[PDB]
Structure formats: structure tokens, C-alpha cells
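As C-alpha cells, the structure follows; a few thoughts come after it.
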Amino acid sequence: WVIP
Amino acid sequence: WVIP
Amino acid sequence: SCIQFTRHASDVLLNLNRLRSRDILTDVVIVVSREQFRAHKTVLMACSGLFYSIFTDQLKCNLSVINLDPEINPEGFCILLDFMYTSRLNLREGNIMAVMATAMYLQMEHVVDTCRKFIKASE
Amino acid sequence: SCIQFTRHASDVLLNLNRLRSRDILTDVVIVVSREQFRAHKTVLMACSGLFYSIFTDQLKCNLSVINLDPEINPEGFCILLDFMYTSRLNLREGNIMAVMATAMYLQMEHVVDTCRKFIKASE
Ligand SMILES: CSc1ncc(Cl)c(Nc2ccc3c(c2)CC(=O)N3)n1
Ligand SMILES: CSc1ncc(Cl)c(Nc2ccc3c(c2)CC(=O)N3)n1
Ligand SMILES: [Cl-]
Ligand SMILES: [Cl-]
Ligand SMILES: [Cl-]
Ligand SMILES: [Cl-]
């Protein structure tokens, strides 16, 4: 999971 | 396009 | 000896979401506590272990309406349906418990994992 | 304020290809010079400008069989159908002309672009  |  | 187009999968999913937003070729209604959500059976199966089991069943594969368990929260389902079509999860302090419970029921292992981690950080 | 799962789009496409390989929920046959290819209308539309136009047509959206132009090569189509479901293109010296012509007809702009570039390098 990432900060888009 | 890339070499997978 | 194939070549690969890096953005292809993302572009496919973006187009599938455009079809959903215009209600094109949607073939099922998911009913959650009287709220109704139109979707593509194939996308639901590709994202959820529960929908995969439902639509591979010889009788259920032909249903145009699927009713979820009454304990399922419509907002939690809406957030997960948006994630299925975009890869983006709108996870907030106020919805995290409903999102995790809905993802456990839908069998969406990666969503369950990030919810468990975000809950563990807050304790 | 969403979070994003990097591998989601790739995982969705991998599952859609698993459904295709087991012939699950395929809703159309594409006929190419007597050869037949089963697929999902939504995936075809997500990848091709031609299929997008065909299946948004109020009459054609209901067809279970689509016949392509007789000039279309079945091998070129098979390579492109594989690309649609995997992001991988099996481009070779012996098939590049048939693949480019099929991608121009199917309106798959990124495939046409890489074929033009590979042809230009060989001249
Ligand atoms: C297992 S083979 C397979 N073949 C095709 C499809 Cl459409 C599919 N979907 C599916 C199954 C299980 C799970 C998911 C999707 C998401 C998750 O967390 N668990 N699986
Ligand atoms: C344009 S809006 C839109 N909405 C939904 C879909 Cl399913 C779609 N597909 C599509 C249209 C045109 C092209 C492609 C796909 C690939 C390509 O090279 N050109 N387009
Ligand atoms: Cl029904
Ligand atoms: Cl998931
Ligand atoms: Cl027909
Ligand atoms: Cl393309």
C-alpha cells in the first residue's frame, strides 16, 4: 500500500 | 514497454 | 520473449470503472440493507473470494440480484466496490471497522491486512 | 486521502485471464477466418477502440457472435487477445506485420506505436  |  | 506494457492493467481497470460509472454491460445488482449497487460479475469475482465462489456456482452464476448478509454496512460495501474498480481505498477512522468487517466477509485478503495494521497502530 | 494497493490492477487482470482460461462467464465468440475465440465483452471493450464501439451499440451489445473482417489473421488476433488479458505482447519478426495490421483494425494505439518503432529499427 502507498500514498498515491 | 519493458522486458518483463 | 514477450515485451510488456507497464500501464496496461491500470488502463484496463480505469476503462472498466468508466463502464461501471455509465452503467454499461453491468450484469448484477448487489443488495446491501435495501441499498443497490450495479457491477460486473467478472470484476467482483476478480477482487473477492466470496463473489468468486458465488458466480462459479452453477445456479447462482445466473442470478441478476445477490442479497448480502443484513449485518453488512452499505457504506463499507460502497468503499470496497470503489476499491475493486480503482485500487484506491478510502480508509478513515470512522469507517475502518465497517470496512474491515465487510472485507473479511467479501474475502479481500489485502484489504483485511491493511485494516489490521492501521487498527494496531492506533492502539 | 485514499491509500492505493500497487498490485491490485495486475491481480485483477491475472484473475480475469484465469476466468478466460477456464471459460468462466465468457459472453462472446469472436470469429476470425473460421477460428473462434471466447472472451469477456468488458475486457475486449477496455482494450480496444473497435470493441468499445461495437458493444456500446444498442443492437450489437446483445450479439453472442462477432465476425471480424476476412483480412484479419487469426494468429495476429490470438497474440492481441493474449496481450489484452496479460499486458504481454509476443512480438516476433515473423508476426509483426500481422500484429500491427490487427492492432490498427482493433484500435489498440499503444500496440500500434510499439510495432511502428520495432519496424523502424529494422529498416
Ligand atoms: C483462486 S483462483 C481464481 N481464479 C479466478 C478468480 Cl476471478 C479468482 N478470484 C478470487 C479468489 C479468491 C480471492 C480473491 C479473488 C481476492 C482474495 O483476497 N481472495 N480466483
Ligand atoms: C474513451 S472512453 C472509454 N470508456 C470505456 C471503455 Cl471500455 C473504453 N475503451 C476504449 C476506447 C478507445 C480505445 C481503447 C479502449 C484502447 C485504445 O487504444 N483506444 N473507452
Ligand atoms: Cl435473479
Ligand atoms: Cl484485496
Ligand atoms: Cl448472436
Ligand atoms: Cl494498446
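So for chain C, numbering is Swiss-Prot's, and the shown residues are 7-129, in order.
Every residue, even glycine, has its Cβ placed from backbone N, Cα and C.
Per Swiss-Prot, domain 'BTB' is recorded for C:32-99. Annotation of the mutagenesis experiment C:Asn21 to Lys in Swiss-Prot: Abolishes interaction with NCOR2 and HDAC2, no effect on interaction with CTBP1 and transcriptional autoinhibition; when associated with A-116 and 376-Q--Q-379. C:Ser59 to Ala appears in Swiss-Prot as a mutagenesis experiment; the accompanying note says: Abolished ubiquitination by the SCF(FBXL17) complex. Experimental mutagenesis is annotated in Swiss-Prot for C:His116 to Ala, with the remark: Abolishes interaction with NCOR2 and HDAC2, no effect on interaction with CTBP1 and transcriptional autoinhibition; when associated with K-21 and 376-Q--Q-379.
Projection of Swiss-Prot feature records onto the structure.
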residue  : record               : Cβ neighbours (10 Å)
C:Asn21  : mutagenesis position : 17
C:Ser59  : mutagenesis position : 12
C:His116 : mutagenesis position : 16
C:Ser59 (mutagenesis position) and C:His116 (mutagenesis position), distance between Cα atoms, whole Å:
18
Filtered mutagenesis positions, from C:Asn21, C:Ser59, C:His116, whose Cβ is under 6 Å from an atom of ligand 4
C:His116
In Å, rounded, how far does the Cα of C:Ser59 (mutagenesis position) sit from the Cα of C:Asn21 (mutagenesis position)?
25
With 8 Å as the upper Cβ-Cβ limit, not reached, which of the mutagenesis positions C:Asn21, C:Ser59, C:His116 neighbour chain D?
C:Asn21, C:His116
Across the domain 'BTB' (C:32-99), what are the DSSP residue counts per state (helix, strand, coil)?
30 helix, 15 strand, 23 coil
